[PDB]
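Notes follow the structure.
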Amino acid sequence: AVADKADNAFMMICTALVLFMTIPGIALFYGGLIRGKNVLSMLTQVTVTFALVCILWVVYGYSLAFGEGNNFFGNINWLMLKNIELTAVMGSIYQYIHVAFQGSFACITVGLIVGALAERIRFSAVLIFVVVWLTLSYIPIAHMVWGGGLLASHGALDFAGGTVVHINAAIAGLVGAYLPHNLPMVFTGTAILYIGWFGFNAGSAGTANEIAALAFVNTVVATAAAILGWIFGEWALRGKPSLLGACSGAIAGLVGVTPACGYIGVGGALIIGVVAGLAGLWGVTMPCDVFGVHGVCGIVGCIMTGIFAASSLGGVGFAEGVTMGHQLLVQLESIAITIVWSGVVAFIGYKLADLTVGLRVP
Amino acid sequence: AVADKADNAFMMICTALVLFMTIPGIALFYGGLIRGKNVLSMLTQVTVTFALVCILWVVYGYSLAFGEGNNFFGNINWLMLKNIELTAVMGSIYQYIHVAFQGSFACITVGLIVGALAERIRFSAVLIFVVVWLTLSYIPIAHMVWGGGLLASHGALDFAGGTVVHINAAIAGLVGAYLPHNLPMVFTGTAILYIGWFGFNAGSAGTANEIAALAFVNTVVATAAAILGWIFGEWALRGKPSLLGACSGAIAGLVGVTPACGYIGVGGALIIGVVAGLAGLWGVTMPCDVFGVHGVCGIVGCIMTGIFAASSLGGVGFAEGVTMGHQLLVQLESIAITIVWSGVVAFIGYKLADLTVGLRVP
Amino acid sequence: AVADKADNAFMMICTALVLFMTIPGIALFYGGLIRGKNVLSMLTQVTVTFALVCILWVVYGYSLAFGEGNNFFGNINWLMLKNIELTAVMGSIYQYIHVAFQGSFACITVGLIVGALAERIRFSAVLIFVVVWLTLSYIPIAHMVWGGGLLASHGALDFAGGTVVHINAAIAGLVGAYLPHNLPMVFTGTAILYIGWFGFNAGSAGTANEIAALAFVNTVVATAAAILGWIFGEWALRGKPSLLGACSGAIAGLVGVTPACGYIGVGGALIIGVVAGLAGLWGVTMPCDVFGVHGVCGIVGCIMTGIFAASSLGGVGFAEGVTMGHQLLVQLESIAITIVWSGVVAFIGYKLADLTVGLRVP
């Protein structure tokens, strides 16, 4: 295998766009939602934990997520990237670029959790939790889905991380919760998240090809359909649209199309978008509401991927010998496994912090 | 024709940059200019109409703008992108990428109009207007200039949309008008518009070649020359420069070089920049002032393209058998047609809304 | 030599990212630090001087920096880019793209100086200074390091501008000084600087290859290590971390890895990051503090490059026949020359302005 320079270029720029989603996208999103007296401390926590994830990833994270091992974890052969030649190729790009791209996914996943709970948790406690949950939840689930583990081996479909990123993070946020002063700032964060999400979704193709093109167009369409679905529902129930409603609808569509984007047709993208925007509004009606959107819209997206990948409905098609019924059962099992795995690990992380330093802010 | 992956990569990233111009560039620009009590509602209108344009484009917009038809419109053969194979090539890129790029141009054009008039117009009325004006003005003019229609057939020169985007939108804004509390926010929006404009101007080449390179350098030079021309004029007339003056000068140069950027030399870019910055200041002296800059600077740019494309002046050269006099007459005719076409359609759109829901805010 | 379109694409996008560092990155960074009554005037000065640098670069700047001449300056053969054919290739890209990329480096260097001193200096005086210092300091030092001049001829290692950008600007700021109201704004500027810095560091490879990949990964790692080093030091000395501390640590790592990024291993990047973050904190303890970070962290970075380029330590290796001792001596000499050259020229610029218009604000 030799590296293609067009693919090297595309994938480095997509990596920069995903890093932009955390620094400053998710920080500004939460910054406009929470109480003003809490903004400075939350911004500090997001920045410090981002740095921590970047370091853990290179020391051992990449090796245990993407090295060859078993169904649940990889190996320790790639510690500090040892034994990876600079000219080594993964797919059609230099392996060093694959390291950076996958690291940026771990960063945004952790940013989602830390932003929402920074108000309520002690600084030393959040650091302990991130170390436990990244090592024992993010890494294994990434291995299972994208690193040749249990879920991949059974043919699960998840293009850009409905399970790995969204459901994984949403469950961890909810467990923590159990244990808007500046709307122009919220809008600015939403917009930066949207633009960076093209790197997130299209970059998951690993090459500047027709599947990257499909994922790009589907991202535009599903986001737009979800803005419109949320806003219509808000007009019907509340009498009029709102700015926070429009931004929430955008996020709902982006989350919903995440697992599906490289597998479905544009018609499918429009239908997934509308359903996701409405499911999101239902979800928040029943800033920890962000875990309601990422969780509900993630499950909806993962199920609907097992429908709209069908050739009959404009998709790329299921694998050889796989019926729609079979794919649907596999999607359901992958969602169930992600929920229980993340839920158990988070509980352990929060409890270990509480025994060592105490959880609640002094 | 086979797709080139370097061109696929370049054009997907340029599309993301043009979407960044609307979400959040133009929204933050207007957000700092208008009254504070009106900011939230304007941001909501920009976001909802952006979603509407994205959907209309994929349902029928692309087909009637870029399909083969007559001098004024295309066809309905590409509804919801039916009959476009995923591997179909347009120029040197996948056709799906061309769909996304051209859609992003329709979005920024509509954002220019909606941002300025959101204070004054009822929500349901703006939705009606966008549907009428996009369908009957944006689409036909795009077909005429870039889709093999009337103006292209007569050899009109317009690299990135002096007519299609700027004059088209400026006239529609002026008809509506007939019928700064946060300057750091205005500066931030201006800066995001500038950075995204490299995707807008260089991406109009359709490939990562020497014409894309020329357009890039000309964008840097004309923007800088227009900042300096506006600021000098402000010092002469008002006694000193201002922040709003500097931002306005930047926009003036960007608008002026839009039709010319892929056809002229760097010397030509510097001259066009200076004249545009001064014409812009004259224009505002005689946030609906934004329609004064986009309109005056658009006309100036379109005329000056018919001069500075000449080989003698450092340009790429006129087509075979075309004198400078002939090109100039064709530029003038293209400007006249755009003004009357947009003016008539806008009047019809505003009037239909007024008869159905009433125009003015309740 | 023929141009590679993948490299053309990569280098145009990296240029847009470096322009983003000045407009609006450095402007927002300083905007949150200085007194509120001074913000508008500083933003105006940054914008006008940016335009001035763009014009001077194309008129004569590129020619005297990158044309063939002597050890200290180039020539006047490329005035207004005359005699450069549109299809001319430099390395593996069109020469017009090289012009734009190198111009963006001159812009950020000047932005660093103007942002910090805008409060204190008269407008007409800053314009005079920029003209003198760009022409007689930035241009010659760029020629010496990257244009085949004195320092390159002796084998100096400086991948992305520890001398040319950071030490050069830091000394000029300090000479001027001799002669935080909005922390969310400071965080936003820091984040935009970080994202743009991938274009700055990876783009310095000139191609989308394995050296660009190495520079990208090293940027992620050194920034993260420096955030952690600064924050630890702040906890030890001050009792707790702060938002301004975290942002300062990020900048320290970015500056430190600038000269080293394309030459060192990931282990080396982590060590350079930690040392830079701690040296930065020491430096500020002993907004002109920004010249303390860029100066101290620049020197540290330039020295440590002469160590960690060694094959033994995971680097790409020294040139044929060059020991670690020899490279270290050459690094020290390059730092000494940059300090004295910039220091002398700045003194002359500030003095000429003071004799013509007066330096201090009226």
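Note that chain C carries Swiss-Prot numbering, so the residues on display, from first to last, are 25-203, 217-323, 333-408.
Method reported for this entry: X-ray crystallography, 1.8 Å.
Just so it is clear, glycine is given a Cβ too, placed from its N, Cα and C backbone atoms.
C:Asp182 to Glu appears in Swiss-Prot as a published mutagenesis result, with the remark: Impairs ammonium transport. Retains 71% of wild-type activity with methylammonium as substrate. Allows some complex formation with GlnK during a transient increase in extracellular ammonium. Here the residue is the original one, while Swiss-Prot reports the published mutagenesis C:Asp182 to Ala with the comment Impairs ammonium transport. Loss of activity with methylammonium as substrate. GlnK remains fully uridylylated and localizes to the cytoplasm during a transient increase in extracellular ammonium. The annotation that Swiss-Prot gives for the mutagenesis experiment C:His190 to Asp, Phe, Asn or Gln reads: Loss of transport activity with methylammonium as substrate. Shows normal GlnK-AmtB complex formation after ammonium shock. C:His190 to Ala appears in Swiss-Prot as a mutagenesis experiment; the accompanying note says: Does not prevent transport of ammonia. Loss of transport activity with methylammonium and methylamine. Shows normal GlnK-AmtB complex formation after ammonium shock. Loss of both methylamine and ammonia transport; when associated with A-340. The note that Swiss-Prot attaches to the published mutagenesis C:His190 to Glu is: Retains 25% of transport activity with methylammonium as substrate. Shows normal GlnK-AmtB complex formation after ammonium shock. As annotated by Swiss-Prot, NH4(+) binding site applies to C:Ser241, with the evidence given as experimental evidence. The annotation that Swiss-Prot gives for the mutagenesis experiment C:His340 to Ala reads: Does not prevent transport of ammonia. Loss of transport activity with methylammonium and methylamine. Shows normal GlnK-AmtB complex formation after ammonium shock. Loss of both methylamine and ammonia transport; when associated with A-190. As a published mutagenesis entry, C:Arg406 to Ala appears in Swiss-Prot alongside the note: Almost loss of activity.
All features noted in Swiss-Prot, drawn onto the structure.
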{"residue": "C:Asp182", "record": "mutagenesis position", "DSSP (3 states)": "coil"}
{"residue": "C:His190", "record": "mutagenesis position", "DSSP (3 states)": "helix"}
{"residue": "C:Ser241", "record": "NH4(+) binding site", "DSSP (3 states)": "helix"}
{"residue": "C:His340", "record": "mutagenesis position", "DSSP (3 states)": "helix"}
{"residue": "C:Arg406", "record": "mutagenesis position", "DSSP (3 states)": "strand"}
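Candidates C:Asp182, C:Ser241, C:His340, C:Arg406 (recorded positions) were compared with C:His190 (mutagenesis position); those inside 10 Å Cα-Cα are C:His340.
Among the recorded positions listed (C:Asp182, C:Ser241, C:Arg406), C:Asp182 has its Cα nearest to the Cα of C:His340 (mutagenesis position). Fewest other C-beta atoms within 10 angstroms, among the mutagenesis positions C:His190, C:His340, C:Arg406, are seen around C:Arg406. Rounded to the nearest whole angstrom, the C-alpha distance between C:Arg406 (mutagenesis position) and the residue listed as 'NH4(+) binding site' is 38. Here the recorded positions are C:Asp182, C:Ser241, and the one ringed by the most other CB atoms within 10 angstroms is C:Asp182. A break of 13 residues separates C:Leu203 from C:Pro217 in the model, and their Cα atoms lie 24 Å apart.
Distance across the unmodelled 9-residue segment, from the CA of C:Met323 to the CA of C:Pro333, is 14 Å in the deposited entry. For the pair C:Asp182 (mutagenesis position) and C:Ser241 (NH4(+) binding site), the Cα-Cα distance reads 10 Å.
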